[PDB]
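For reference, the structure is listed below as structure tokens.
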Amino acid sequence: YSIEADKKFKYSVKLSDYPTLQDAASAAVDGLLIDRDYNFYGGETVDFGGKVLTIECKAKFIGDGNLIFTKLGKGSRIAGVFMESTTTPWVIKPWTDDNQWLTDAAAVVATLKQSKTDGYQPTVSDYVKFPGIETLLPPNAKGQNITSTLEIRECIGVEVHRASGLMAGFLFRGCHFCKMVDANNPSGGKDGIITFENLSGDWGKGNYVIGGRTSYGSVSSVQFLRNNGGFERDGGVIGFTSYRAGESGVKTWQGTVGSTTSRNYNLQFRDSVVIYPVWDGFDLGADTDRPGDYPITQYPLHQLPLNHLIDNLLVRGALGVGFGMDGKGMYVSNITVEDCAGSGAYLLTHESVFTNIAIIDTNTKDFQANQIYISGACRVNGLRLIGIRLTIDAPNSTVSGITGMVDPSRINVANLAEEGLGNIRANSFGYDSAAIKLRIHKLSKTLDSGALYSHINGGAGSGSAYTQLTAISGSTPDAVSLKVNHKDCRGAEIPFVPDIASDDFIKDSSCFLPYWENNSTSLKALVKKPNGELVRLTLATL
């Protein structure tokens, strides 16, 4: 029978049969079932002997610190893992029962409680976010470092599916072609919830976060360090949701970490959602002189050819910035940012194109100077602004297609134009007139310089209106105007110079300019003949 049994049954060992995880690992052939809670010590390392194993978790890994998995064969899968700290730390909860953010340091300190979730452990970044909290926090709530972390070290082709936990963290160190798939809402600890760190060895490649969601955590939900997906854009975040990150939803690191670069290139960031981060929704900048990366002489600060594939992202409720990045030659599309306390978008980009961007009700707490900022020479095609609550400062950018109830005096761009519209109709509702206004921002950002109006004569249903063409004078909009059909008179009312017109008032040849001659109660006309010569004629008399 043994011979037969050996050939007809699925191989799997279970943790309940062993004293340590290494013992179970050594006995494993195909499957490994975690069927009993396992308390690990920080630094506990398991060697899987290069075996391609399928690890099924039906119990918890309990401990503060890291449980290190090494030498898993390409193709290994870990499903249902649950990490939980042994320590219950002090956490702050900077929001109200009505989901309003608390910004006052004293109010935030008052939320202190010991819990493994529904809040996070304060870090130094909180000292910046809630000014004065550093001196108000009790000493036992400062400098905590609790995280139950599953660290996968220097493995290739390992996938972690449906992972969860309390004060949990997942770290892929020196890994390639690894994936965090369908994270089952783990509640984060002190460190990043999902981190792909490749500071040593080759640049990380093939590393992804696919689907799923995370909640809380003291810093960023997803973090990448020194990853390059190559031209194939093999890596990134797709279909993910981050809720209430203590720092940002998704972050690509910037600057030097250790003695090398922590920057990232050629990754995808698509079809993802970030809601209520304490700092930013997406922090995709690379610069904060670049050991291990492009020298500043090749690419100036904020002008690295990051080349990320960015599309279809939604951000809501950030206490910081909704969408942030830097880089040169980028194409960004279909971004929707709503209800953020700081800038909806903070873009330190140059020679980049943004298509179909919607920034709706951001910088609601005036944390920044504007709702959307762009530093370099960029192109914006399709920009929706204003929901129900400067708006845009992009000094060197050319923009087309803004929609929304924007206050024109709060727009600053290099050039704004609608070059390809067809025949136009201006439809006016709730007013006695329709209007097409012109505003030269160089002259004034607050006053329209001229207009074409249509005004009702009489009342509704009169079938009569008068058209008026206006110009500003003495900083008084519409000070001077020509009217057609005022009071249904069917004639044109023409403005004349109130005094003797000077020779220089007339512009073109074969034109005449009426002027008043008060001493004779006469209208005169300064005429510039077809030949360019001036002559003054009598136009109308008593």
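Chain A is numbered as in Swiss-Prot; the shown residues are, in order, 114-401, 408-508, 515-667.
So how was this one determined? The header says X-ray crystallography, 2.0 Å.
Each residue, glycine too, has its Cβ placed from N, Cα and C.
Under mutagenesis, Swiss-Prot gives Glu360 to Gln with this note: Complete loss of hydrolysis of O-antigen oligosaccharides. In sequence order, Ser238, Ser331, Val332, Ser333, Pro390, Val391, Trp392, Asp393 are the residues of the chain that are 6 or more apart from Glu360 (mutagenesis position) and have a CB within less than 8 Å of its CB.
In three-state terms derived from DSSP, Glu360 (mutagenesis position) belongs to neither a helical nor a strand segment and is classed as coil. The feature active site is assigned by Swiss-Prot to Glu360 (among others), with experimental evidence given as support.
DSSP gives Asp393 (mutagenesis position) a coil state; it is part of no helix or strand. Here Swiss-Prot describes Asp393 to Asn as a published mutagenesis experiment; the accompanying note says: Complete loss of hydrolysis of O-antigen oligosaccharides.
What Swiss-Prot records for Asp393 (among others) is active site, and it gives experimental evidence as the kind of evidence.
Mutagenesis annotation in Swiss-Prot: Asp396 to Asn, described as Complete loss of hydrolysis of O-antigen oligosaccharides; the structure shown retains the original residue. If you take the C-beta of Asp396 (mutagenesis position) and look for same-chain residues 6 or more apart in sequence within under 8 angstroms, you find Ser333, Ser361, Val363, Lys364, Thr365, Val440, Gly443, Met444.
Annotated active site per Swiss-Prot: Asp396 (among others), in sequence order.
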Neighbour count (Cβ, 10 Å) for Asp393 (mutagenesis position): 28
Gap length 6 residues; flanking Cα-Cα distance, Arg508 to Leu515, Å: 14
Distance between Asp408 and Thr401, Cα atoms (Å), gap of 6 unmodelled residues: 11
